[PDB]
Amino acid sequence: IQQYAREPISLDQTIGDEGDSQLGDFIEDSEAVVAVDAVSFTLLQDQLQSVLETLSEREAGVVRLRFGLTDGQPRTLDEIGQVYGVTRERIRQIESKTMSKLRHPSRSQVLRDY
Amino acid sequence: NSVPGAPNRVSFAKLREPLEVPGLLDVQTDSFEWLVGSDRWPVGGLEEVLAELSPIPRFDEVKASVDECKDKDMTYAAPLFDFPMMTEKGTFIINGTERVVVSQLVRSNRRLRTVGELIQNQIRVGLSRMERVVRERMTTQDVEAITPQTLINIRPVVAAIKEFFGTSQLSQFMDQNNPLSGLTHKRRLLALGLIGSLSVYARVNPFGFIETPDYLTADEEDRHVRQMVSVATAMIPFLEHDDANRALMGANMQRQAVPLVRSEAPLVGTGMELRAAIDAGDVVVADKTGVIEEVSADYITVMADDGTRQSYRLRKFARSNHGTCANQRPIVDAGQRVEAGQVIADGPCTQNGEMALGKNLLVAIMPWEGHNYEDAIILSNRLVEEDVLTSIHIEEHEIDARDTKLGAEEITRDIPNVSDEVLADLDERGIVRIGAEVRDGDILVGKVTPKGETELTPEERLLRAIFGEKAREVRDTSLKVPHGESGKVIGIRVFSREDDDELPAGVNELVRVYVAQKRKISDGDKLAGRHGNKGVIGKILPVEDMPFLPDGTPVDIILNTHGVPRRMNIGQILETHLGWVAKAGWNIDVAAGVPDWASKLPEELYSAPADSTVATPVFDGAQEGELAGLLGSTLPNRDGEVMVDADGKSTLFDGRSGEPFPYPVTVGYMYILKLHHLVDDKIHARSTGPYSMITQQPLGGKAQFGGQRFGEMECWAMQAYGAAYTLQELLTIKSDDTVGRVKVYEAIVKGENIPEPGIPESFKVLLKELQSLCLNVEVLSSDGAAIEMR
DNA sequence: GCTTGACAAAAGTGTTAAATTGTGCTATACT
């Protein structure tokens, strides 16, 4: 109840105390893009794309759809199997072998730093 | 003088004892004794206020101790029916912070209102406002149900008092980086020319009329026919010869010094240092005559002859308001007799009972190859090796765990994404362990807050599955040491809701970290003497390649002569010669001569040993002629030989070439101070950091990373040069371009050319502001004729 | 290389109980 009863303060209020800078311009926008990350993120995409080129064509397609890298939408095993015309169980079996292949040190050491 | 613990400092003053030298802190106390109607303090001020409104009285012992309130962040107060109280230093504790209420001057010759009357007048507003509701309360009802409690909610009374100490121009945070600063913050006078401090021997009268020593009333001046000096001003030796403006400037710089680890006392001072130190309150004074029983760094206890027993806990490495250290030292030993009012332990900036705001250094007044150019100064590397100008600074850090909209904040060692090396300095709870070393960006306290829905990016999760690190459901909110700070962890204060601990609604736990650092005197810091001379430390030369006396005795610092020409500051040169006199000792040649210059002198000052202290009270100190004679008698150094002539000069040997400096140079000992603001605190740099919310312009909050601000005047200069691109770059892609700033960062890393700037977010917001005002602004392109920023 | 069925966890979906929320109302007389 005592949290509910709190009333807000004025951003337009000046808290400069020798300097006349209002409270408003002191709030850090947390959603604003981090400059370094949007670049390292574009470099991670590139690093992943190349890492997938080692996998099989069918193989890369499954991992993409399962996480939705290409269409931004994850897919259930049933959904993935329907596009490839196979059972939903087989789709599960494929992912496992390719996660252990991606766990192979050659493809991973680069990604651990990321 | 006339004090048991007082050391031996010879005085030149040709006149007798000044006066009572009244207790400097009394002004703040006497007003409070009246306002509270203390027995020691005739109708009391507290009793008077009620009499006025009566009709249309006691306080219980203080809740907690001063030490307890500053620790628990509560207010030192005594309930009245909680009424804040005043301590022995004439200060208040309001929410854990030590505060002082300045005395207003409100004329109608002028009259000042002391703190007591100030707090009284604030009471009346609460009584009238509280009584205004009483009338409405006692009128709105049937009657005979009315009781005094139901009729009176004391909210207006308490609110006015709490609202006075805070958000009031008279009540100010106690300025304390040295005992002098805090002493002069008290006794400072204010007007609605506006600001000034009180006279030394000034004694306010019952109402608040300044009385000058018997004391004379302001109006009494018309009837019948050193007092002009303040406390800070009365400590400047040779004050008469320096200009009045330079004096005030020199006083301000005395209350600007910082406490040094060693706190050596001034070699050439005035009589005020002793009385000024003990009155400040930061020194330990024996209450009753007796003898000590046991002495440990923690406490001192004295076994009085009377049979009673008193003890004193010594503040050790306590952080001041501005981060200065408040360490006390014991000066007495076991089996030592002591007297009432005698000094037992040394405060921060005191030695043996007198204010030690700086150190005594060997000075040469030659311009040393432009390194001491125009205000700067050069020091010997000795001052670093020997920790003479080294001072400790303490910073406090705070972080709390409370209930959140989504969940509950939780602080723990477990962090979402970290290596075990950053946690290598954390304990179970996740707070840094005592005695650990912390660099910039290290973790002090490990805290975490709920987070969701996460909706993590696909490229993020694919790595999550590859490496098998489960994406945690909470986000990291952990305390890290700010950018550009480093030191050891002194202590931790943990407040947890689980057990006890009244932490405000919502908060579930609090932990404060105390970090302190030894600060070696560094090039860039500010030094200054008591005469107003101040400059940055331009360079620090190795002790070897330093101008040194024929002894091979290197000089500490080298001061330039250029400030002197018609800028009078003459006194600074006098304490330099008197400094060499006091350090070397002297024996006048009075056997048959009894030179005429010493005729006015007192006896037995004729002879003094090496390293003796000297006191020249301001407006009657050592006179000019006597100083010359003292330089004639200037006993040798270890093997009989003379280092300073009767001109205060000597042939210095350039420690880098080996050849002597062709001319005799003025050398001596001067008392200089390390000033408050240091390079470490003042240096700032930023490449990229936080950005404000409303306006995308950069801002530095936690982990300073603040951005320098490019004003209009700077833009004027940039335009004057004709540099169109540099100007556009500063105002668009370095400040406001939400898309540009990130693009240029990407460009720099790739090494590709810098991109083309966009539209400053400031201007975009400008259009919306005009539109919000019912003004239809149209961009009006040459071809499309109408554009939306998007 | 892949599919089947058994199966359990998980996510929807409908059905109900609890809570929260919004509106009306209070008759000595009182401007």
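One is the number of the first residue shown, and numbering goes on along the chain from there.
Positions of Cβ are set from backbone N, Cα and C atoms, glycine also.
These features come from Swiss-Prot:
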- B:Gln172 to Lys or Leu (Swiss-Prot position 429): Rifampicin (Rif) resistant (MUTAGEN)
- B:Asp175 to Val (Swiss-Prot position 432): Rifampicin (Rif) resistant (MUTAGEN)
- B:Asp175 to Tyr (Swiss-Prot position 432): Rifampicin (Rif) resistant; RbpA no longer rescues transcription in the presence of Rif. Decreased affinity for Rif, no change in affinity for RbpA (MUTAGEN)
- B:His185 to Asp, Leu, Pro, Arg or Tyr (Swiss-Prot position 442): Rifampicin (Rif) resistant (MUTAGEN)
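On a Cα basis, B:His185 (mutagenesis position) lies 6 Å away from B:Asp175 (mutagenesis position). For B:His185 (mutagenesis position) paired with B:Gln172 (mutagenesis position), the C-alpha to C-alpha distance reads 9 Å. In the three-state DSSP assignment, the secondary structure recorded for B:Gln172 (mutagenesis position) is strand.
The 10 Å shell around the Cβ of B:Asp175 (mutagenesis position) contains 19 further Cβ atoms across the protein chains shown. Neighbour counts were taken as the number of other C-beta atoms within 10 angstroms of each residue's C-beta; across the mutagenesis positions B:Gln172, B:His185, the minimum falls on B:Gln172. In the three-state DSSP scheme, B:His185 (mutagenesis position) falls into the helix class.
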